[PDB]
Every structure is written in structure tokens, then in C-alpha cells.
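J.: For reference, the structure I am asking about is given below.
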Amino acid sequence: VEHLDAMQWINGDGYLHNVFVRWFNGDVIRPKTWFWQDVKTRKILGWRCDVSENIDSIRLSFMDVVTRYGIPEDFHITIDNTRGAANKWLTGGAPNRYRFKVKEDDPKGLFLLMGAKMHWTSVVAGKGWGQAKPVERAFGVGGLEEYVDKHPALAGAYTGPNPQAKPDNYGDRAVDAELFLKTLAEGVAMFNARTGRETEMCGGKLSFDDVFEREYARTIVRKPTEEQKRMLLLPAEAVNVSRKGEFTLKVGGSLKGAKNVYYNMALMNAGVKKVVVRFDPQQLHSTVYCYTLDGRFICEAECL
Amino acid sequence: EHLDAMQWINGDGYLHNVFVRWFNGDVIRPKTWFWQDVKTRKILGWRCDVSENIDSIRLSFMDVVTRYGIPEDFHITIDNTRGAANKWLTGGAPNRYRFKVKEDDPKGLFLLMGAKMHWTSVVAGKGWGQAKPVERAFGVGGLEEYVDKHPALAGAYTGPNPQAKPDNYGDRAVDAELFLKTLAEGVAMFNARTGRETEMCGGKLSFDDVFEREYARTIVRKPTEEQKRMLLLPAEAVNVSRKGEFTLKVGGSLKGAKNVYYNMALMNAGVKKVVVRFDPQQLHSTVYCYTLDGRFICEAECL
């Protein structure tokens, strides 16, 4: 067996919430979440929530993880798709996901470039490792049912594991999306903090945070560059800039239907007609990054 | 602000004054892209081709990182203020090698690996100075003595003269295989010549000596096998037969051929169509197979 390190091997997993939620586009749905868990200490390092299963959540949650913690020397990514249980998450959404169109690229290809070795099973034969996911469901994504779904605040929207659950009945009962997200962030934070962890590392004494704080300090990581991060963002189809240095984006799809116009001095006087926008849905209402049709970074266009 | 070996690399293209009979028979003047370590002045890699295209950059870059690793703070310079690198930074038609290639963009590849590109010759914000040297002998231009002016290429040497059609050189043209061989030797001689009168060398050491000395200090990371394959050219999907083998109609700027590759793993998988990542140079030996969606499958050898 090869020595394992904090951040050295992370396991990806999804989770369907047993809580009805009124999403940003008025739809009442059962939110789906993708987590990135540190295999060695079990701490949850990042996640992204959306109306359904889609690569964007994997892509952007990966970005949060590497941005916050850095890239280890021997980085290992696991997305156990044995039965094909990840086939839904790995399918690209329809370009009009947010009304405005996106460029068909592939995050899987981006992870490899960054230095991540991908695995589509539960073991890492080459290292002799094999428990990507923990034994006790409590330490895996299933353990998050008690901190989020069961959370008091979500008591009215909770549905339980009823496969055939009528959204129609939950119209007036749905919890506010912004509230759910807040609850989610707190749920996760508590999972990572609970003491009395029945694991080997913790030895029924420490919390996942305790062992991660300890082990992570022994690790050597590099922090991604400015560009490495932006490339992990989504590429919007070239929008034609006007002479005044502004452009519009009809934000629809799964997001709050809006019509944002971004402006940035440089854009104007600079010799540019069309620009390629690189964004993150969660910041779309605030900032976006502009690039020429050839790829050169033009500027950081703010909203108006 | 002390610069380290491998920290700042400068790329520059060179147009040869020697007529060569390429693999596709065409007698042309070969273009080459060089990567040079700004600190020590040592040439780290190059790629030769019929014209000027982004492929040579993408592949020469892969050779450099595969050999020396990726340092912590990596800077890459391609001065295009005078319009110089204009043609190099353009791709060829997808049928440049006969079969079709996907329209990727290597510029985006360099960034995802941690490189910081600059389109000028000075690295803004650091007291390093400029990429291109003063004494032109220490640059790409000093390769004329060791390559173009090589005795072995005397018949095809056109010397400096923009106006010079293949005309006289229909049969005077030196064969590609010999050129490339002479190229590799020239570059190695450039790097080995001692008494280099630079600050670093002090009219005593050679570019090689100083690089060995300085590079020993640089902390780098070797790229993974996947990072390396992702730098290779993406071919359009082909139909893998049930026998676990497929065809690649090589041509265009390369000698025509109908190569057949094979690998058992292809039968065991339910793969009908496979994506091929190749290196023009290794097409006659190996190719890398990837699932239509992006999952590595295996290395198919050439039959």
C-alpha cells in the first residue's frame, strides 16, 4: 500500500435532496448536489447545487476545491461510474441552459491538463487503495441527510425518501432556494465539525476538521494561477460588444430571468467588436471575464 | 529578482535558407520553431514543418515540458508586437495530414498547465530584462552557422535571397530525413560550443554547462502521462472494426500511407468509434485511443 495524504485523493459523489425547493426560476424541484470529499480525512471540500444532474456542478465544485486548497503533487480524482451511476452527471446540458448559449468544450479534458488523474471505479489499483467511498453511510454523502434535509428550517418542505413525490402538492410548501443553499452550507460545515468520529483517523475523539487541519499541513500544494481558474469557468458564445464598450446577456434557463448589460472602459476604445465571456453562474449578476475570439484576456467586465 | 533556469522560456521561429524535399515530395524551405531558456540561452526544443503553424509550437512545447518538467512560476514569451509570430499562431486546415483533426486551441492548453504567456519581449513586473539577446549569435539566428551552413547541405543552400524558386533545386534539394538529422546536430552543437562570452558563461563555459549548473536548483514537476497526451493532436472519430483495429489515411504534408493499428482492449470494450491522439512523428508507430466522450482506452500500436 502507498502512503495517502490529505488532498492527495478526492472522491466525487452526487446527492438528491429529499426537500422541495422553489428554484431561482420559480420551479419547485428537488435539488441535486455534487460533493468532493477528501478520502483520507473524509472532510467535504466543496460542492455545487443545481436543478438537476450536470457536469457544470462537477466542473465548478472542482474549481472551488483547487482554488481553496491547491493542487497536490500526485492529485487523484475518482468518479466511480461502475454501474453507470454517474452517466447522468457526465452528460452535457443543452447550450440554452441559461437562455444564452454556451460553447461545447469538455471539463473532463480540463481536469487532466491541470494535473488530475481520473478514475472511474472504486479503487486505485496502482496504489493499492480501494475504499473511495466510506463503509458507514454516515461518513459518506448519505450522512448529510441529518444536517440538511432534516434541518428544522426545512421541516415543511421535507418529503423523505418518497420516490413518487408530487411536486404539485408542495407548491405553497416549498422552501426558498436562497434559504436552502444557506442551510446546505451550514449542514456541510457541521458534518465536518462534529466530534466523536467513529473513524480510524479520528479514533472516536477528533472531528474530520481536526484530522484534516493536521494532515493537510504536512502536504505540499501549488495554488492555481489566475488563468487556470478562469479556464475552469463556463465559455459563453461570443456576444457582440457595442461601441460604448458594453454587452448584454439574456439570463434565463435555470436562473432568475434577467437582462444584464456589462460595461468596462477598456472594451470601448480597444479594437474589439465581439467578445467571449467566461463566467460562473453564481457571480453572473456581478462580474464576468472577457476574451478576444482568439483567446487573449481583455478585461473584467462588471455589471451595471 | 533572480531568474531561474526553465522559469522564463522564449519562443522564436526560423525560416531556413535550404531547399528540402519534404515527405510529400514537395521541395520547400523548412520553418522551425525554437524554445529557448532565457537565463542560460540553451535551446530546449524545436519542431520542423513545411509552413508556419501553431502545431509546431504546441508540439515543441510538449517536448520541452516532457524533458524538463514544469517549474513553479512558469513564464512563456512569444513576442508578436512587430507582427512576427502572426502566421505561426494560425492553424492549418483540418486536412493538413489528410485525415481530419479537431479545431483545438493550444494557447488554452499552455494556460491550464500553469504557464503565463506574454506577447512582448519583457516580463512585466520583474527585473529580468528582455527575452531576445543582444549578440544575435546567441539567438535562433546563430543556428545558420551550425545548420544551414552545414557542409552536408551545401548543394541546396540558397543563402539569403527571398527571390529563389525551387527551380534550380528540383533535384539539388536535400532529403527531409537528412535535413532533420542535421538540424538536431546543429542545435546540439550550438548548446555545446564552449567559450561562450556571456555574463553567465564568462567566455569559458558552454550553454550546456551553465544550464546543468543552474537547472539543478530549479524545482519542477514532471507532467503526467495524461497531460502529455492532452498536448497531442486530436483526430476526428474513426470506426474501430470488430477485430479491434482501425485505419488512418495518412497524407497531406506527410508521405501517404494507409496505416492499420490494433489493440486487444478495443474488442473487450464496446467501442465502435474511437478518438485518436497522435504525434505526426510517431504516426508510423503509436497512437492513443480515447472514448468518444473522453475516457482513455489504450495505446494502439502500428501494424
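Residue numbering for chain A follows Swiss-Prot, covering 257-560 in order.
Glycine too: its Cβ is placed from the backbone N, Cα and C atoms.
Pulled from Swiss-Prot, these are the listed features:
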type	residues	note
MUTAGEN	A:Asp269 to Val	Loss of DNA-protein assembly
BINDING	A:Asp269, A:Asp336, A:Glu392	Mg(2+) binding site
MUTAGEN	A:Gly348 to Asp	Loss of DNA-protein assembly
J.: If one measures from the C-alpha of A:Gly348 (mutagenesis position) to the C-alpha of A:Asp269 (mutagenesis position), what distance in angstrom results, rounded to a whole number?
T.: 17
J.: Could you work out which of the recorded positions (A:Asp269, A:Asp336, A:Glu392) has its C-beta surrounded by the smallest number of other C-beta atoms within 10 A?
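T.: Counting other Cβ atoms within 10 Å of each of the recorded positions A:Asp269, A:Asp336, A:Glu392, the minimum falls on A:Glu392.
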J.: Using the alpha carbons only, what distance in Å do you get between A:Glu392 (Mg(2+) binding site) and A:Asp269 (mutagenesis position) once rounded?
T.: 15
J.: May I ask for the distance between A:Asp269 (mutagenesis position) and A:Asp336 (Mg(2+) binding site), taken between their Cα atoms and rounded to an integer number of Å?
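T.: Their Cα atoms are separated by 8 Å.
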J.: How many other Cβ atoms are found within 10 Å of the Cβ atom of A:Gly348 (mutagenesis position), counting all protein chains shown?
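T.: The answer is 15.
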